[PDB]
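Chemist: Sharing a structure here in structure tokens format.
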Amino acid sequence: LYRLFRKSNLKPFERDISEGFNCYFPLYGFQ
Amino acid sequence: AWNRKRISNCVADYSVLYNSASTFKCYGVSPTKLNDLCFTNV
Amino acid sequence: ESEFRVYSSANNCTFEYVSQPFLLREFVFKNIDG
């Protein structure tokens, strides 16, 4: 899971888990 | 050379950045909100 | 000829601005918050 860029802003307690060339659509590192 | 161009008191347009080439790599700033940025020195 | 020839030595000089603040001349100069 990752904090990738979001073009929209979020609201309080909003849970949204659903243009920068080709980098908007993808979405941690365990080492 | 590197780190030679000082940017200030200028219109820091980003259209020339994100609409260029087909060249961006904006880490530290918001990519689609670049035109809303302002810094002490660039 | 006419030349200013002042001691500029504008090394590592980054601010430049051009205008026409010329022409009794009263003036007030202050440096406030940058």
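Numbers in chain C come straight from Swiss-Prot, and the residues shown are 154-176, 189-199, in order.
According to its header, this structure was worked out by electron microscopy, 3.7 Å.
Each residue, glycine too, has its Cβ placed from N, Cα and C.
Just lifted these from Swiss-Prot, have a look:
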MUTAGEN   C:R190 to K  Partial loss of biliverdin affinity
VARIANT   C:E154 to K  In strain: Kappa/B.1.617.1
VARIANT   C:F157 to L  In strain: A23.1, Omicron/BA.2.75
VARIANT   C:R190 to S  In strain: Gamma/P.1
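Where in this structure would I find these features, and how exposed are they?
Modeler: Taken residue by residue with DSSP, C:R190 (mutagenesis position) is part of neither helix nor strand, so it is coil. Around C:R190 (mutagenesis position), a 10 Å sphere centred on its CB holds 6 further CB atoms from the protein chains shown.
For C:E154 (variant position), applying a Cβ distance below 8 Å and a minimum sequence separation of six or more within one chain yields no residues. DSSP classifies C:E154 (variant position) as coil under the three-state reduction.
In this chain, no residue six or more apart from C:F157 (variant position) has a CB-CB distance below 8 Å.
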Chemist: I'd like to know which recorded positions lie near chain A: of C:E154, C:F157, C:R190, which have a CB under 8 A from one of its CB atoms?
Modeler: none
